[PDB]
Amino acid sequence: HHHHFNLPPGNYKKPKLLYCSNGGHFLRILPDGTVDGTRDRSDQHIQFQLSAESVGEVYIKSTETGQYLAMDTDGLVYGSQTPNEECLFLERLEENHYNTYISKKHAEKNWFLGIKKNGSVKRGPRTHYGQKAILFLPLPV
């Protein structure tokens, strides 16, 4: 409805690292549910298992902790112990080669997952099409 349907080649079979090209950070969920970006390729909290719920709809789960990436009503990204509506993301291809993650619940507002150059995760409303912060590369673990 609100977005295009260009999809990235499949990437759920194996766990992946979600590399943000903006500042070169790996998405990370700390045990306390804190979400940020880290440049430390040796972190034990940057590995995720993605799975398709519906074509183009995914869940992003931390393999270390089992926490699910989610986005709250206020646009803040957090780690959810259990899967819910806030955990569904629209996985799309962007600029022909990257992956973008749009909050399903907030799809009409174009709220995305994105990381600033300083490694801080962005609030939903601060993100938008055209930004570098929303571009991810799923890398092998």
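Every residue number used here counts from 1 along the chain in the order it is shown.
Determined by X-ray crystallography, 2.0 Å, according to the entry header.
Each residue, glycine too, has its Cβ placed from N, Cα and C.
Listed in sequence order, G114, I115, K116, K117, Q131, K132, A133, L135 are the same-chain residues six or more apart from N22 (mutagenesis position) with CB atoms under 8 A from its CB. Summarising the annotation, Swiss-Prot assigns heparin binding site to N22 and lists experimental evidence as the type of evidence.
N22 to A (Swiss-Prot position 33) appears in Swiss-Prot as a mutagenesis experiment; the accompanying note says: No effect on integrin-binding. DSSP classifies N22 (mutagenesis position) as coil under the three-state reduction.
The Cβ of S120 (mutagenesis position) lies under 8 Å from the Cβ of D36, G37, each of which sits 6+ residues away along the same chain. Here Swiss-Prot describes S120 to A (Swiss-Prot position 131) as a published mutagenesis experiment; the accompanying note says: Decrease in LRRC59-binding.
While the structure shown retains the original residue, Swiss-Prot records the mutagenesis experiment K122 to A (Swiss-Prot position 133) with this note: Loss of LRRC59-binding. For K122 (mutagenesis position), the count of additional Cβ atoms within 10 Å of its Cβ stands at 22 [all protein chains shown].
Looking at Swiss-Prot, the entry for mutagenesis of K122 to R (Swiss-Prot position 133) says: No effect on LRRC59-binding.
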